[PDB]
Amino acid sequence: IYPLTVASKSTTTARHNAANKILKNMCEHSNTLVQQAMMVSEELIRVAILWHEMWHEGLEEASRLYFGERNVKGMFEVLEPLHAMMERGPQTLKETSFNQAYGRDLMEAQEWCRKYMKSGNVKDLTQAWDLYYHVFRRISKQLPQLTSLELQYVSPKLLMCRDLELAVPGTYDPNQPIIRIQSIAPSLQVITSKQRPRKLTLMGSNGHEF
Amino acid sequence: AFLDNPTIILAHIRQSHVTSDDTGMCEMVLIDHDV
Amino acid sequence: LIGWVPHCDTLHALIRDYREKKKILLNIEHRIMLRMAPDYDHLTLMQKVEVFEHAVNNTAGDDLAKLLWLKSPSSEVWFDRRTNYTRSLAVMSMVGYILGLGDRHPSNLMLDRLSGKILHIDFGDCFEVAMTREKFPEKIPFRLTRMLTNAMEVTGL
Amino acid sequence: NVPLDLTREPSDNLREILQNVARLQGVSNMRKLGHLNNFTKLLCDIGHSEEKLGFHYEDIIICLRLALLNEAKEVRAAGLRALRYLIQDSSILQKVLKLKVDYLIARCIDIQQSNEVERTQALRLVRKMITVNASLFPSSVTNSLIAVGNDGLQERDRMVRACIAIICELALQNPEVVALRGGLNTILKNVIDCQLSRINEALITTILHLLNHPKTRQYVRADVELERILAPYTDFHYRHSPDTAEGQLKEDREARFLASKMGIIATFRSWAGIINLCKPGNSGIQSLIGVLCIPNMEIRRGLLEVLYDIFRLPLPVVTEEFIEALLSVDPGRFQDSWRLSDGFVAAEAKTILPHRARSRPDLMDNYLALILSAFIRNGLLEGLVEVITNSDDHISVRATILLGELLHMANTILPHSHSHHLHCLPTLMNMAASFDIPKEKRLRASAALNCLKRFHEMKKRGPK
Amino acid sequence: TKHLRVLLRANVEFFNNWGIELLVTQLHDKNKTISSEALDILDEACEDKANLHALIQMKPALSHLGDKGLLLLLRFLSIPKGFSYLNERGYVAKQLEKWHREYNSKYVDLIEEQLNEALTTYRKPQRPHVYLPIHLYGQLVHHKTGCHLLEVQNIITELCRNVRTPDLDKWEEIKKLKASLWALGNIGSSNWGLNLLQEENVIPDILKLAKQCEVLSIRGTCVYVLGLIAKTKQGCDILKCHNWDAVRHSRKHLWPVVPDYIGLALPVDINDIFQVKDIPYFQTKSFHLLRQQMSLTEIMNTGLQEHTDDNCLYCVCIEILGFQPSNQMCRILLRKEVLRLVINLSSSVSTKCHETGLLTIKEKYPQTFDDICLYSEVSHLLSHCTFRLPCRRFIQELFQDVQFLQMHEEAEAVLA
Ligand SMILES: [Zn+2]
């Protein structure tokens, strides 16, 4: 189940279509298992990197390409997925909060990048980077302050499970009785580092914390 | 409140700034003579 | 999603706690090299040896050797942990050499507190990638410094 | 300078307009300063015309144009003053705009060379241009005003509030030019860091005006312009200024909360703001109520003070016991206007004895009924119950009093249909009569009902 | 004078015979504030029928006072005994003409002024109370005799046609719509005022306007005027048919019991008013390249791009004024280098690098910043693009020590 979900979420069209075809076959005998895995996989990756985390990495990478490699077509393709997720609407309070603080600047800067695709003036692209860089400075000033996360703030769908038939990741052998996920701790701690990993603690069906 | 027509909005803008400014600039730049 | 291994702490933090308790600066060796030659990063190959060799002679490296003994409740437990540490570091040295692991700085080296085993993390640089890079190419098959070789046993390696 | 006022108008016109150029030789700046003042005096006598004042309008602008390029601030200030008396109608203004004088008018706005007297003259001229014809306002002057307002606080500029007051006036008569240059974002960012009650009310009113008329809502985006003021409370880590000193970082958060609080209150008292913040779809009110349930202590204490001011309720004192906080909300509490020096009995009797009106409609109750209904629809009551049973001791008491006030307000202002299922509190009552939940949570809910019941008796007694 | 209010709210025995007469003598006091305070407490006493009859039999003179006196005088029309006294010297006919031309719309200002002082922090030169001011049309419908005058004049038809066909374009004609909504609401405050109001089918028109209106201010105005309609049992039944509820208890008892009414009415579902139709946003409807591969000195071993003859300080006066053409490969490559650093300065990505590059040019070639055309090009670019204030002040400051002899020479010649 775990490798298929990763394959089904891949960018490549060939891998995406092939993985889904295998998934629907498993839905016949066990439909509720794949549905829970899709929900868990989408929420866990959301917690790993937040909206202000993606933009901080995306803008920093895009700036290096434009000013170091002088590539324009390669800069837009980096920022296209970032603007794509904002058009699907926030699904939580944290995403809604980001869409209010920096929503206007990011959406307007996209419009200026759209005029450069047609007019071709260098001033339009330069004026677009006046808004991208202003937001990048603001986000960089609040990353160190991020030291703890609340599940209700980032993803309410995780703490409302209370029961799951999905096995705990990383532990499954056919010769041993299986242990399933019972609950997820409502708060997780962020380790202060360059990558800022999170500490997720699950709860096994046998009363052992993972 | 009914701050709808621009007649009262214009009066409110040029009254709050003059009355509640620590620096003596709005009292000299918002003169009603210049209309 | 990486599993969390309990009862293990990184080597860098282990030495840091010992030195600060003994009122010893964390970077004594680094300060001596800069004091003797501030432009250490620009010295030639032969000149860096003189500065590096001088630093290791004026400071006795035994922090890890004494650290493992002060955390042993008795002498029977101390000997058992030391034996595991010596023959667990050797396994990863040869296996890591075949795999070509690189960038084995102390932050990526973890020592088990209860058993004395050695655990490696961050398998990012493999197949001699770190040796061929143009920025500070390391030229060592694995990590075997004076601090580690002074803790396995008194007779040496 | 010697004002002749004896020769013919064309004869008197030639002298000052000839010494204004001077080819930068043979004429001192002091004489040019006095000559410009003569033009203003001469213009007062003979009316604005091209047949009596010698040359045409275009020739006068050309010689007047070479007055703002001088290195003396006094001469430039006088040159700007002369232009103000010259521009009277749109025909004259359009001739000034044709010669691209705005490239020099905007130049004098931002030089910051201890010329505050000159800068006042330049801004006073801008207000003249808007009044004469706001549809032909140059984009060069507009961009200068935005820059001095968008980033006029970090540079310790003293004429920062005087430039925002002009943008708002311009935004009411020509919103198109202001919208293009991002002038609407400047006003939104100003209310975040402006903690003056009267000024903050004025700035937010201008933006809400653009959301009132149907033909002006096209200049404001849907869910990112107005909802900017909710960022300090919705975002736990808010950074308004990318570059600021870390010494007053703690004080900066307090200033932002106070300034943002006066903005949320100001937009809930205008019909153009109530409807936009309570749309049936995703709205700011649901995010504001939704963030209240999150177990955060800094936001919750801030939000409760907002709720008291929206409904205009007396704030209790900070304490951990309900009885002490209950004695500070009673209508019969002593006030400083009841002494012998102040109103002895007449001032006291106004707030104790009831008004002799049983049929006169009260327009303020109608406003509160609509506001209260909107919050109940979004789920305010369910949010408060969570706060009461899942917060600190000194926060639950403030929430319990607020819940008690709303219930008493709802059984006398709201119609029966809205309030017939309101006094039952299904969520709070089930947390009381439940032995499956932890005992500490159960008794907090049970104690809340006993404390809430005693609030009812206080209103039953009335003022004394 | 302020102490006569506590004697009014305490229900002192026989207050309507000795207390009222003391408020008429005090009304003619020398000080305006004392006289103004007497009117405030006298209007409150007029809400009791016994006190109101006392004033009518005393027939005081309130015409010499201000608008407060005029509004207090209009309450005499609500009593048939006082209506006959006033409708005998030719007074109600004068008021009807004056209440249709001059200050019919000023009643809206009185409504807005009280609300703006109550909760706006405006203060035109603690929970207050905002009570509905006395209106002529709302006091004339209490008795059938007064209602007869309102119908023969045929004022209802004039107001109703103003609601069914609103013009929400000019800010002056919108206030006329408000002047009609507040006029219709006072008529519906009595049972005899609803008989001649529901026969033209105007109440549903207001209800439609209260939920589907382009101007949000008009949408909120309809909510208040619908409260005045629900002051009677008959009026509340009409609103209930259209899914609008209202309170059915007076204010005399603060503990109502479900088995005169205060004016309040809200829709059954509050979301039926907060819906607004979406409107699309209005915005929805070279040397730079070659420079990065070379150096300034290497290349050396018309330049204005956006320079047309309409947006230049000197070039625009060639035709209108009559100036002479300006005069001058070494200097043409310096304009582009100066211009390209201006555009790169608009992003603020590397301000120090770009600022350093412009300072060197002004030192090595101090005469390049002495052409009016270049200044016009830079000034034009500062309008379309956006610059930070410290960066914007950096530009337009390298040009402070310039002479611009070309403009001075030409201006002197044409003027002389
Ligand atoms: Zn030119």
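To match Swiss-Prot, the residue numbers of chain C are left as they are there, and the shown ones run 2236-2392.
The deposited model was determined using electron microscopy, 3.4 Å.
From the backbone N, Cα and C atoms, a Cβ is placed for every residue, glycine too.
According to Swiss-Prot, the protein has these features:
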BINDING   C:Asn2343, C:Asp2357  Mg(2+) binding site
MUTAGEN   C:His2340 to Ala  Barely detectable kinase activity
MUTAGEN   C:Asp2357 to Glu  Kinase-dead mutant, loss of interaction with TM4SF5 and loss of lysosome membrane localization; when associated with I-2364
MUTAGEN   C:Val2364 to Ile  Kinase-dead mutant, loss of interaction with TM4SF5 and loss of lysosome membrane localization; when associated with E-2357
Cα distance (Å, whole number) from C:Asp2357 (mutagenesis position) to C:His2340 (mutagenesis position): 10
Residue pair C:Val2364 (mutagenesis position), C:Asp2357 (mutagenesis position) - Cα distance, angstrom, rounded: 14
Integer Å distance between the CA atoms belonging to C:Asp2357 (mutagenesis position) and C:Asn2343 (Mg(2+) binding site): 6
Conformational class of C:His2340 (mutagenesis position) under the three-state DSSP mapping: coil
For C:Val2364 (mutagenesis position), the three-state class that DSSP assigns: helix
All-chain count of other Cβ atoms within 10 Å of C:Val2364 (mutagenesis position): 13
All-chain count of other Cβ atoms within 10 Å of C:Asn2343 (Mg(2+) binding site): 18
Secondary structure of C:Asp2357 (mutagenesis position) (DSSP, helix/strand/coil): coil
Neighbourhood of C:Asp2357 (mutagenesis position), C-beta criterion under 8 angstroms, separation at least six: C:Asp2338, C:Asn2343
Other C-beta atoms that fall within 10 angstroms of the C-beta of C:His2340 (mutagenesis position): 12
